[PDB]
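For reference, the structure discussed in these notes is given below.
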Amino acid sequence: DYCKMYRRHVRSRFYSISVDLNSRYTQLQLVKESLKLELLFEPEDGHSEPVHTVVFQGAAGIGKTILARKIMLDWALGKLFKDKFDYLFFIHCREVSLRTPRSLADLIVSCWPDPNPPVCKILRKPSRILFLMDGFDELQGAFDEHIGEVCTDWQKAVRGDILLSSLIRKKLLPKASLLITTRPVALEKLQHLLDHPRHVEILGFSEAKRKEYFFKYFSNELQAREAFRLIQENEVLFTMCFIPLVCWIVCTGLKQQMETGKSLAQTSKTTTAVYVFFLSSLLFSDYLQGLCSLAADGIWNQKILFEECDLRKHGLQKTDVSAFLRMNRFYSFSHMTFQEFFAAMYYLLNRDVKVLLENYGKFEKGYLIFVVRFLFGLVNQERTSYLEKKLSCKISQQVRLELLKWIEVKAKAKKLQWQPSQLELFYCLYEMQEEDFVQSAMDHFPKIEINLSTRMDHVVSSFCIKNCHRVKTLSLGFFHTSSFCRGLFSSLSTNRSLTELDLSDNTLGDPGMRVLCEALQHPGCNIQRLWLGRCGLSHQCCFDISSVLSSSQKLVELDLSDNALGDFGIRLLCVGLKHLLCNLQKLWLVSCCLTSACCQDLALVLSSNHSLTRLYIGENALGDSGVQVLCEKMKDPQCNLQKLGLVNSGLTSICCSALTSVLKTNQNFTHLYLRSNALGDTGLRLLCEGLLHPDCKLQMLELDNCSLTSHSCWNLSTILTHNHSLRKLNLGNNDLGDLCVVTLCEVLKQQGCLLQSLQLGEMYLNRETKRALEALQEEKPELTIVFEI
Amino acid sequence: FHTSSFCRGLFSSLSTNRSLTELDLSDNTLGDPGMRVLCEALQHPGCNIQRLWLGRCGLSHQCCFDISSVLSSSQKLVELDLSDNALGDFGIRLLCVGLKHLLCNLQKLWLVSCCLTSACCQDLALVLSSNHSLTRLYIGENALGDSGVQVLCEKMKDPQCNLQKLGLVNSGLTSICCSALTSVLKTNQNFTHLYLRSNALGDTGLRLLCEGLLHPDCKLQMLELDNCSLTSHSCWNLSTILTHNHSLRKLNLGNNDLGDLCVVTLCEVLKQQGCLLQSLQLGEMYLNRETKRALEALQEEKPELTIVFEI
Ligand SMILES: CC(C)(O)c1coc(S(=O)(=O)NC(=O)Nc2c3c(cc4c2CCC4)C=CC3)c1
Ligand SMILES: Nc1ncnc2c1ncn2[C@@H]1O[C@H](COP(=O)(O)OP(=O)(O)O)[C@@H](O)[C@H]1O
């Protein structure tokens, strides 16, 4: 059969990567943004748009190419896509040059062993055909201008980029399958070309998978066990080994060490500089210059399949082929990271460094930063000296100052979208490992925002913020953590500059919140502000937070919105709040799944803590009973509460009498919110009962969506005519009628009203009403209106 | 609520009424012949009506001839409404004859949703150079387009033009007419207000408006941009407008995805005392907690600068 012979041929091609593939292969961890490899293309939901558009993301050396070759070999061995698919094809960006227009026939002929495939027979059922695009970072060189060029003929010879762009949007063989493996850097535009794709990220080895990989690498079990033990000797190296490429490099280095008699613990002692130490252990200035210039010209030209002319220009000769390079004549680097490393080393042995600084972005997915990363690696004073004394060369030093200036350029720029993320900057600053320069070039980050998804991220963040000395606002993202939280927040207590800490929407969980709590109550921490919205906490964290409040006198405000604390959680918090050393001022408790029962406890807080100015207990099933319980204790003039809020509390007019008492008595209760409460006109009249009081101080009174009516409208007129202190108001979603609006207008006309804002959003008024509102805006422009819906 | 005889019998006395000043007839389907009857009722010298609203009356181009005669014969009428009547470009061509008359004292003219096109715009231009009493025009919700707006503006750039509060709500414009609007802002010294909602101006259009907004001779006292389908790329231009325009005192940005960075930059720009803005709206978008804190702060230290950030 044709499929059997083609599968045998691709098995022959993909048997090795030399070194055998499957024997050295080890499983990886992948999660859809764990998704099993055998569970790839079936739709989890029965209404999935074509499953044929799946995109893959991963780091450099994560195993996208190895995953592609492994799935191809499985399809060549009778494992996967036998009863489901029939044909699998391989397309590579490096081989498919964008300058030469081609067709799908060319790709099939290249993939087929026979230069004369049955093209007529194999282009009838695209369902059982899957096209693979590996290394997508070499395709969008002209997608930004070729949006409208569409080709749908399989036999038509059109530029490779245009043809693949046509393939992506499912119009050339629309029912065929596609599998694209990409770097995650520059997907922002590609998702526009994608028709309901599935983004799957690759995370690499776990601990057991790492041990399996060392077993499958070394031919000696004892040597593999010693390598494993020395990997756990260095925690940093063990964390770095989640990338299979680093495992390969360290295994080869340990092989070279033990065969030559060198000790293996030296490899473990070497951190963050695996590539440089590996190169030094493996091993002339003309050779280095030629190879470095070859890598640099490949960088500019996006060329990997070098020919003789490049080596002629760079002075490289036939005797200049080594292990890093590979001859196929075709010259190609074994893995790209090596050529970025050589290009980075070039600029320290066009030599103008500014090409790296500003010509970034000309290549999709940012080849340069990785390059520049090793630049920060090499410019390290100890590493620079070691490079000079190991290769007898000299390293330029103005490059460090230029890179510093680039650091401030990146930090202080405005159009921050095009630049790569700040986590890349922190990777660089961890790579270089120069304390004074890190501190000096890092004092330019008053506000730090980072999103963490692996052990390496946690380690680099720990180092970076530990180096920080002048940071004020800090945010974190645990995008998937007791050990993680400990490792990060241990340094935060020692940080004497931090003042605001954002952790909203992170599912750090309850034990992580506990870890944060014992981190905070250390006397060194200077955090005055802590936001914890939607953290997924519960009543357990309230005990720890209460301890923090009773022990810390620097914290000012605090947020706990949308955590199911409950009335028991509030009961736990009030113990800390009532403590005489609590300096809390603003306390959010929105949507904390509360009930009226907690309200009583809250009352004691208002008579035990005087620093609490504004409370926000909206969106809870408090009710009239709870509001009355709060108000009854709140009527004391000594109570210092200012800006209470009861948004969507399900109240009624019953609590309005208590609110009236509060307004009549308290002299500091300025603001007040009541939206989404069925107060009614009786409730508004009851509020008016206290609003007219000469001792009132209410400086705003929101009533949006209170389900009001025009019966208490005279009360509105009275409030405006007599309240000389109220300066804002809201009436959204209240059917008051045209007569009420015009009476409001005529009341506002006089100079005795000091109102400075009013909203009539979202209702249908009249033409006469609109004229009256325009007039009142005309003669008095200070009194703003938002009447327009 | 169900009229030639009816209209005659009623409006015969209205001409003799020496006290009436405003006459509302919105939503009445009095038809076109009834509107004619009203017209011969009005142009009697005794009538003192200064205000006539005719929204959704179901009129057509036929009534425009009679209304033009009324305008050319009456010197007491001040404003006039014709919203949601299918007048058409021919109806506007008929009206402009009366409007261009030297005895027309019209000040406010609504023409919202009059089924117009760009062709009428040229005629309207002559009005602005023939009638100086016309202060505010409202020609929104029509398929005018960039060509029509350019035709209006090209004649509108004269500093002698007395138009103040033009409006182009939902006119289907684009950034092309923004250069003409920039010229208007650069030249005219009385064009205070201006509406542009529901127009796909874009960030390029906002930059083009900023080109004339920054002019020291500007006088624009409000600039609505709600639902203009904006973005954060021209955001520096927003900062520049607030930092340099000392006359603008209102603004609208509803239904514009500007992003958190833009909102916080807006905040920090507004912080300084060099900004005289007295209102701003950020209705109907999803902001951030830090954004909300910044907005609450700017409301705290300076209470005069109102914000409607809450959706
Ligand atoms: C921000 C984000 C998600 O980490 C990212 C964005 O872009 C990339 S990547 O595609 O540049 N890959 C890499 O940097 N891999 C990589 C890493 C380390 C060490 C090495 C490599 C490559 C060889 C040595 C240590 C952590 C990652 C990653
Ligand atoms: N599944 C795997 N099993 C064993 N080694 C792997 C695996 N994936 C990657 N590697 C290691 O990574 C190297 C190849 O990296 P590659 O897959 O080309 O990275 P990328 O896919 O990011 O280009 C090989 O030397 C190999 O040792």
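Residues 682-683, 723-1031, in that order, are what chain B shows, numbered as in Swiss-Prot.
Every residue gets a Cβ built from N, Cα and C, even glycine.
Annotation of the mutagenesis experiment B:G754 to A or R in Swiss-Prot: Increases interaction with NEK7. What Swiss-Prot says about the mutagenesis result for B:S803 to D is this: Mimics phosphorylation state; impaired ability to recruit NEK7, leding to decreased activation of the NLRP3 inflammasome. Here Swiss-Prot notes a mutagenesis experiment, B:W830 to A, with the remark: In LRRm1 mutant; abolished ability to form homooligomeric double-ring cages that hide pyrin domains to avoid premature activation; when associated with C-858. The note that Swiss-Prot attaches to the published mutagenesis B:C955 to A is: Decreased activation of the NLRP3 inflammasome; when associated with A-126. A mutagenesis experiment is reported in Swiss-Prot for this position, B:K970 to E, and the note states: In LRR6 mutant; does not affect ability to form homooligomeric double-ring cages that hide pyrin domains to avoid premature activation; when associated with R-1001 and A-1029. Among the mutagenesis experiments that Swiss-Prot reports, B:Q1001 to R is described with the note: In LRR6 mutant; does not affect ability to form homooligomeric double-ring cages that hide pyrin domains to avoid premature activation; when associated with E-970 and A-1029.
B:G754 (mutagenesis position) sits 53 Å from B:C955 (mutagenesis position), counting Cα to Cα. Distance between Cα atoms for B:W830 (mutagenesis position) and B:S803 (mutagenesis position): 6 Å, as a whole number.
Annotation for B:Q1001 (mutagenesis position): same-chain Cβ neighbours under 8 Å, separated by at least 6 residues, are B:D946, B:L971, B:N972, B:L973, B:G974, B:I1027, B:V1028, B:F1029. Long-range C-beta contacts of B:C955 (mutagenesis position), restricted to its own chain and to partners at least six residues apart, with a cutoff below 8 Å, comprise B:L978, B:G979, B:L981, B:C982, B:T985. A simple way to gauge crowding: the CB of B:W830 (mutagenesis position) has 22 other CB atoms within 10 angstroms, across all the protein chains here.
B:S803 (mutagenesis position) and B:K970 (mutagenesis position) have their C-alpha atoms 26 Å apart, to the nearest angstrom. For B:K970 (mutagenesis position), the same-chain residues lying six or more positions away in sequence with a CB closer than 8 A to its CB are B:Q941, B:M942, B:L943, B:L997, B:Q998, B:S999, B:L1000.
The secondary structure of B:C955 (mutagenesis position), as reduced to three states from DSSP, is helical. In the three-state DSSP reading, B:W830 (mutagenesis position) counts as strand.
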